[PDB]
Every structure is written in structure tokens, then in C-alpha cells.
Amino acid sequence: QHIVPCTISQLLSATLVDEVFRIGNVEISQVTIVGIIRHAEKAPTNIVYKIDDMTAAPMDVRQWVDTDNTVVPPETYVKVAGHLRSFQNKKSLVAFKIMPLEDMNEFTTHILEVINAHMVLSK
Amino acid sequence: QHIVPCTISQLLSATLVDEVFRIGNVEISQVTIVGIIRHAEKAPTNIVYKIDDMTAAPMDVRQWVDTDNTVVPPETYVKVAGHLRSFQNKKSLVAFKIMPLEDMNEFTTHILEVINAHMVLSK
Amino acid sequence: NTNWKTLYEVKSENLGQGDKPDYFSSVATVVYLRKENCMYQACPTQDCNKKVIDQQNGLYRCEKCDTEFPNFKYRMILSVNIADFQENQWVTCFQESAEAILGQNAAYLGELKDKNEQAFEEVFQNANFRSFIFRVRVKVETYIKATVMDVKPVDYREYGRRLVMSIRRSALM
Amino acid sequence: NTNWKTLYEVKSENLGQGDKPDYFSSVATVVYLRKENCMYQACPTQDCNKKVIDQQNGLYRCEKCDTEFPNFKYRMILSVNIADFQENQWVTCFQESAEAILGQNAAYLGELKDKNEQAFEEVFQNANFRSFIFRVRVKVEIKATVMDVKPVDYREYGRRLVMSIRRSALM
Amino acid sequence: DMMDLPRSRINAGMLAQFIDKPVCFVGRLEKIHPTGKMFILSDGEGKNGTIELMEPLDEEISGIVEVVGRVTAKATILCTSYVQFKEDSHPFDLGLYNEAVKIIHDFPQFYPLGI
Amino acid sequence: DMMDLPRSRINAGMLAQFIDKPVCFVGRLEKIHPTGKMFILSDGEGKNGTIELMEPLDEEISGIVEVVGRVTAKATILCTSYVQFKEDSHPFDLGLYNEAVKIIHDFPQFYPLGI
Ligand SMILES: [Zn+2]
Ligand SMILES: [Zn+2]
């Protein structure tokens, strides 16, 4: 179903009471965020990128990679489909997709999509 | 012919190259302005209102009256259609009309029209 | 929604140059009213408005319904100049519009045409430099003519908004 | 010009009830694909595209052309689920669009269906969570039909975006 | 005196970029101090402005009010004059006024307010 | 440290209000001082912001640049790190950017900064 573009600051903030996630009073399932990649570690069960969108401290995004190894280089801009995964009061992002941006305009548009979307959703 | 929405501050800036009038590359003849009446004098030949739009000191606006006397009281917003007259190098306003303000939204809108006006007008 | 335009635009874009007419809307201020032809001799017949011929014989001939009558009918046909911050436009305004722009009825108006050559010019003096929203049809003509389909008193709060969006839109470029 | 609408608007305003169809456009993300039917066997005469019957004798018949043929022509008719920041919607993408969303002509793409069952699953993964500009038809029996899919233009989508936020403060 | 200089139109959001500057604040009256020497106004986006008067109020302010005065070091307005908008015909749309005010500032080349 | 703090997205005409704050400045590479230690970026409204390096440029810079840093007292930006936008595919719309920057700040509540 429906996917909500956010800012990391909106996530770190979200509350999870009532077994659900609510930034403001908007409950979020899946989400997207654009940000730049600060760190990337190939682990053995999934990759772990530290992604910055400047709104807050860069948050962790995890993508489950298989191995029965091409990581996105640091300092490159990526959008990310995924969902807020709270764990021991330590918000994280689980990554369905992770696409690098070819056209940086998409980066700009997100900021707008974010603000636009939350204004509409909120009431 | 055409009639331009302005602020006093812009009127003060207009120059009279070749006995004409310009606010930048804009030739101005007829002009409107909305403002508050700070002073009104009957004079004997026409009325003389000191009109303020908060953008510069209040401008003199005089309109021909007849005597053979309805003066708009002070503290009252009024739009003013009319033309700019440079004389002794000082600038005054000669008033085709002087419609006191009915709906104060008209005054807000004027600001909007002055801005819209000089944008299109400057190519 | 509405076809909002600016005088310069209607000119610039060439509205009414072709086949069928063009309809547009704009806010403008009346800059001038011609007091001459503003009134004509109207067939007295119901809903007919042809111009009756003055048969000096105390009678009036409407060529359209080929009849003659004594009685008269007054009908407005006001040529006007409306202008905005960039341009002006000479528009003709029949009974409907013109009665709005002036304040009275063709009956009340035309009469005062004889009485006081002044109290008359008074209505014309007053009505000038006022603004309205004009719905305006536009089509070419040979010997571009403008006809004022409607006239509403300007709504400012709504023109304010419209203007606002327009500025923002001008910004994006 | 264009009828940009959010999905919650398409639903809300109830496009689809009227006696004639409606068309809107939106920018949405493919959130899911149902590979369940995606392909079907079709009259291999150019331009007829009926679901030929398999006579089980290595001949197929098209009850439209009134003809039995030996050969094929695979055709796409993908059921896609798309979403935006506030709603989702099921549409159905025929030949043209579907190939636009997956990247492979149903022709070629169909044979692989059974060859490598996991290689098929390839596209239905790389295709998911991708975004587009969708042109959509809507009647009732509502029924979304993807008339067209263009890759999203962020600059233009951006402007449209700026103008709506502002329009929003004019309450 | 300030009545003879430009006086910038602003909302609460600007008060701090206008310290010590002669301004023009328009907002709706919310609360007036007992000693009627300090009332407050809510601008068009809701932010609040604190208007201080060198002297106590004669009549009752209320509704939309326009104040002219100079921004204090404490981000307030020492009010030199004020007028009450006329609303007996139509209610003044304060949020629109606010959008204009921001438009004025986004385009000073089209609505000058210096010298 | 810079990089773990919320950085506000601003344009040149905002520098003054972010005196001493951590920011993110996007703009175009105009002048690039000979010491290589300082450079100028023009924002999407044409206005300029001065960027100061603690160690002279290590490379050739051009196009759109994202600078993260703290706002100095002389209203310039002491740069902690910078990035050059990838354009070869689609030219970056610096102006659309700025329009977004204004909105980020007109609507804090829907694009907060910091937790
Ligand atoms: Zn007749
Ligand atoms: Zn067939």
C-alpha cells in the first residue's frame, strides 16, 4: 500500500505507542527518504549504510544482500524505499529498494514531496 | 491610456527624462495608490491631502474642487487614481479620483497589484 | 476555470483573429466613456431592438418587423475604454453591461440627455475610473471588435489570491 | 490542460460512476505486481489479440477471426498496484505500458516465464518500487486502465509541487 | 519622528530582523495589559507581537489593528500610532494580508522601502 | 560534531539569521580564490555566500556545490565538507532548489530540523 516521503528528522521523532508509527499524527508504514551516503559496510547478511539528509544525524539503513557485493559508494545521493523499524527505542530503516539518483532534481523534489505530503496528510 | 498601480516610494523615484516619467524602464502617466489620509486641507481652488502608504513619507495629493466641500476625514484608507506631476523637482499627485476604502481587502490587494504590475512591466 | 487574461495578452495572443470568437476575462478600470452615440432609438416592440427610423411624420419605422409606431424605446450602446496596468481596450457594451457600468436605466438615462446637459455628464463623470470584472467576447472585423458580455463588481479577496498565485507562478519561471 | 489528481482524489471525487469514462494522471510508485496472469496466448494474426483456445492438439483457435492456427504470440496484461503518499490503487496495464514498466517485451519476456522461474521473478522485483507518470482511464462494471506510463520528470513535478503547497496556504 | 520615514510592513516572524527599525505591524488584537500600555497582536500566520505604548489607551482597541512603531532591542514595538481597520462591510482577510507581506519581502525591487 | 547535528538548508540571504549555526548551503561555483582556501557560491536567487576552507582545495571544483559548515561571525561559511552535484545526465535546477529552501523555512512543522 501507500508510501510516505519523510525526513530522517521526522523518523527519529516518530512515536510508536499503540503498536504503530506516528510522525505528528500521521502513521507511517513504508517510507522514502533521499539522503547522501556517508558510510557503507558490507556485512555478511545485509549491507549497512549510514545515510544523511541533513535534517538530523545520519540514520542507519539496512539492505539484506545475498551471498550464495556491489555497494553504493560513499558521498553519493540515493532515494530509499523502506519502512521505519523501531528497535529498543533506536529507529532504523529497512530497505526494500535503494536507487542512486541520476538526476539530482529528484533530490529537490523529495523535500517538496515530504512537506507537501505531510501537510495534506495531517489535516 | 494604461494605468499603473504604485507605491509612493516608487513615485518619488521616477525620473522625468524628455518631459516623461519612468520608474526604471517603465513609463508612467496615470497611476493608482492606496494609502491612509494623514492630512486634508480645503485650500480655495482644490483639496490637498497628505496621503501615506507607509513606504516613504506621505505624498501630497490635490484634486480640483468647486466653489460656487466634501473632504475625506483623516485616518481613512483611500485608493486614488490620478497622475504624477513633477514640479520644482518635488513630486505631487494630481487626483483624477479619490474613492475612500470600502473593503479593506482592497488595500491588501493593491500591494499585490503594485508588485504584480512592476514584475510584468519590467519584461 | 475562467479564461482570465490581461489586455496585453488578448492583444499579444491574438484572441478573436480566427474563425469563431474568443471569450476572456480580465479585471480592468474604465478609463473613458464616449457620451455621444451611447444611446439609440429603439423599436418599441417586445424584445425587438432594431434601430427605428425617424419618419419626421411623428412616426417611427422599425425596418425589421416592418411596422410603424408613435411611441419610442431607448437602448444603450456604450463605447468604453477599459485599461489595466499594461493596456487598455475599447469595448462596446449593450443595454445590460452599460447599465451596470453607469448606474441607471436606458429610460432614465436618455431622458436626462435633453434636460440637463450636465446632470447627465454627471453620471458619465462619476462612472469613470472604476473597476469591474469584465467577461469579454472578441472577434475580428472589417469596414478586432470587443463586446462586454458581463460586468461584476470586482471581488478583492479573490483577486488578491489569484494575484498571489500569479506572482508565485511568475517566480518559478 | 492535464488532469493531475492524487489517488485519494481519484477515489474521493468518485471518478468512474459517470456514464462516460474519466482520465487522470498521477505520479505514483508501483508498489506491487501480480504475475498471476500477466501473460496469455493470442491470435497470431497481427492486430487481433483474443485469448486463442488451445485445442490441445498443437493448434489454437481464435473465436474472433474464426481460425485455428498452430503458432503463437504472447501478450501482457499485468495487474499493477500503485501508490502515492496517501493511497494506492489497482490498475491493469496492457501490452504497451506493461513492457514500459518491466523493461521486457512480453514476447521474449514470456518464454522465460517457464524456462527459469526465478529469472522471471527478476523483473517482477527490479520493477517494483519504481515510479512513473501514469495516464489512467476509469469506468465501472470502478476500473482503472493504464492508458500511458512516462518516466517521472522531477523538475516539472517539482514546480507542480511548489504551486500546490502555496495554493494550499491560500486556504 | 518616524511618520516621515519608510516603515516596513512585517509579521512576528520578522521582528528580530527588524530590531531598531521603524515598522508597520498588522494583526488582530488578542490581549491588552491591565494598565492598557501593552497589548498584543497576532499576525496573519498566528505568531504574536507585543506592542508597547509610551502612553495608556483612551478607547478600546479590538479586531484587526495596524501599528507603526520602532522594533525594540527586546523584539517588541514601541508604538507611535495605530489605527483600527474598518470591517463593517467585509472581514479583513489577515492570512492574505500575510501572504502579501511575505511577497513584499521576497521582492523588494517591486515594492521599495528604503532611503 | 558538524555531521551529527541537524544542519539547516539556507540561501545567501539567510546567512545573517544563522549566525553561528550549522548549515547546508547549495549553490553555484562562481569565484574560487587563488589560495584555493576560499570560494564563492551563488545561490538560486543569484545572491552569493562565501565559503572558507581550513585546508586549500584538494581539487578542481565547478558546477553546483553543496557545502556543510558553520556560519562565521563575518557571515561566511567555514566549510566542514562539500559535495559536487552529479549533472552529466540532467542539469540541476538551482532555482527550483531555492524555492524549496524557502518552503522548508515557511513550513518548519512539515520538515522539522533536529529531533
Ligand atoms: Zn422592431
Ligand atoms: Zn484472431
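Chain D is numbered as in Swiss-Prot; the shown residues are, in order, 439-579, 587-616.
The backbone N, Cα and C atoms fix where each Cβ goes, and this holds for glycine too.
According to Swiss-Prot, the experimentally introduced change D:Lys449 to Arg is described as follows: Significant reduction of sumoylation. Loss of sumoylation; when associated with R-577. In Swiss-Prot, a published mutagenesis experiment is listed as D:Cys500 to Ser, annotated Loss of function in DNA replication and mismatch repair without effect on DNA-binding activity; when associated with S-503. What Swiss-Prot says about the mutagenesis result for D:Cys503 to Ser is this: Loss of function in DNA replication and mismatch repair without effect on DNA-binding activity; when associated with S-500. Among the sequence features in Swiss-Prot, the mutagenesis site D:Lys577 to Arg is noted as follows: Slight sumoylation decrease. Loss of sumoylation; when associated with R-449.
Positions of the features from Swiss-Prot, shown on the structure.
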| residue | record | DSSP class |
| --- | --- | --- |
| D:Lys449 | mutagenesis position | helix |
| D:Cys500 | mutagenesis position | strand |
| D:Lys577 | mutagenesis position | strand |
Task: Anchor-to-anchor CA distance, Å, D:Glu579 and D:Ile587 (intervening 7 residues not built) - done: 7
Task: D:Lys577 (mutagenesis position), number of other Cβ atoms within 10 Å - done: 16
Task: Which listed residue (D:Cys500, D:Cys503) has most other Cβ within 10 Å, given these are mutagenesis positions - done: D:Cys500
Open item on the list: Suppose we screen the mutagenesis positions D:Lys449, D:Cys500, D:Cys503, D:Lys577 by Cβ distance to ligand 2 with a cut-off under 6 Å; which survive, in sequence order?
Closed with: D:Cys500, D:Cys503
TODO: With an 8 Å cut-off on Cβ-Cβ distance and a minimum sequence separation of at least 6, pull the same-chain contacts of D:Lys449 (mutagenesis position), or say none.
DONE: D:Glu525, D:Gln527
Task: Among D:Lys449, D:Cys500, D:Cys503, D:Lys577 (the mutagenesis positions), residues with Cβ under 8 Å to chain F, listed in sequence order - done: none
Task: Inter-residue C-alpha distance, D:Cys503 (mutagenesis position) and D:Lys577 (mutagenesis position) (nearest angstrom) - done: 28
